[PDB]
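Heads up: the structure comes next, in structure tokens.
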Amino acid sequence: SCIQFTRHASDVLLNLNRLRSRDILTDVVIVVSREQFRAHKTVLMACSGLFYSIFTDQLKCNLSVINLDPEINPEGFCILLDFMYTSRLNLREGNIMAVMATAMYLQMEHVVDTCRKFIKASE
Amino acid sequence: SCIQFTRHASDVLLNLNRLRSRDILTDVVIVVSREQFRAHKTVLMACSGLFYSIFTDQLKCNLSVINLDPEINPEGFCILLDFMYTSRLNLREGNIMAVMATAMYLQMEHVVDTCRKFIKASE
Amino acid sequence: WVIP
Amino acid sequence: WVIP
Ligand SMILES: N#Cc1cnn2c(Nc3ccc4c(c3)CC(=O)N4)cc(Cl)nc12
Ligand SMILES: N#Cc1cnn2c(Nc3ccc4c(c3)CC(=O)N4)cc(Cl)nc12
Ligand SMILES: [Cl-]
Ligand SMILES: [Cl-]
């Protein structure tokens, strides 16, 4: 018999992104080659099969630094991290291959799906 | 020029609620009289003006335990904490006064609004 | 607010 | 996916 506030989930995500921008309560640095990205472990787990696996691990859950595979593109990661916190994906011709490869590695199935559909339309 | 995934914010919130149920990465206990509630500080701040103020405070941000005013009803808090993590509000005749008082204290304006409208319809 |  |  509950009532539901339609905009609540979007409002929560907007405030989690505000916390990220101000670097409040971030508890991990994701290292992608020469670049560093601060984030909240809980948001990363909620969006990515890879981070969900990493941060449920009894040893890795306590790490303050996570280094990604050297093949991972920093811009691709940046675009996906922005997507995690906003629901918006900056998908462009010049970045689509890097975004799709990063989304496959991060296990973000909905992003992989759309990247596949956008590439198929161009061939 | 971004594209947007409509269900993303709801999917994030569902996984944050799963983390809460499994007690993963919870970093605070909220004490309401004889009852204890584990939560994520980031979610509490994102939903409540009171917790936003508390956890941006340079001293209170590091506390593992927060005690609420003894006038706060544990059931009212439980209903609001469930709302924070799900967008669903279990608003009933028997709990509406406690929910509205708790929402005013927690500074959850949208919940206060609706409680006011539901009470006005019954008078 | 809606009836879900 | 939509055009926001
Ligand atoms: N507790 C918990 C919890 C926190 N996060 N999380 C999940 N995170 C996840 C796992 C796999 C995938 C994605 C997100 C996006 C995607 O494409 N795959 C799943 C579950 Cl079943 N549970 C949880
Ligand atoms: N950074 C950050 C950040 C984290 N959380 N948060 C806000 N949380 C909030 C503040 C006031 C109220 C509500 C939520 C619900 C309500 O009725 N009032 C606001 C801002 Cl402006 N910023 C942030
Ligand atoms: Cl995804
Ligand atoms: Cl609210």
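Since chain B takes its numbers from Swiss-Prot, the residues it shows come out as 7-129.
We read in the header that X-ray crystallography, 1.9 Å was used to get this structure.
Backbone N, Cα and C atoms are what each Cβ position is placed from, and that goes for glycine too.
In Swiss-Prot, the entry for mutagenesis B:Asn21 to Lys states: Abolishes interaction with NCOR2 and HDAC2, no effect on interaction with CTBP1 and transcriptional autoinhibition; when associated with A-116 and 376-Q--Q-379. The structure shown retains the original residue. For B:32-99, the entry in Swiss-Prot reads domain 'BTB', with the evidence type sequence analysis. Among the sequence features in Swiss-Prot, the mutagenesis site B:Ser59 to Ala is noted as follows: Abolished ubiquitination by the SCF(FBXL17) complex. Annotation of the published mutagenesis B:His116 to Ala in Swiss-Prot: Abolishes interaction with NCOR2 and HDAC2, no effect on interaction with CTBP1 and transcriptional autoinhibition; when associated with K-21 and 376-Q--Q-379; the original residue is retained in the structure shown.
Shown on the structure are the features that Swiss-Prot records.
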residue  : record               : DSSP (3 states)
B:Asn21  : mutagenesis position : helix
B:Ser59  : mutagenesis position : helix
B:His116 : mutagenesis position : helix
Using DSSP, how many residues of the domain 'BTB' (B:32-99) fall into helix, strand and coil, respectively?
31 helix, 15 strand, 22 coil
Here are the mutagenesis positions: B:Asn21, B:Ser59. Which has the lowest count of other Cβ atoms within 10 Å?
B:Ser59
C-alpha of B:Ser59 (mutagenesis position) to C-alpha of B:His116 (mutagenesis position): distance in Å?
18
Would you count the other CB atoms within 10 A of the CB of B:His116 (mutagenesis position), including those on all shown protein chains?
16
Using Cα coordinates, what distance in whole Å links B:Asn21 (mutagenesis position) and B:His116 (mutagenesis position)?
23
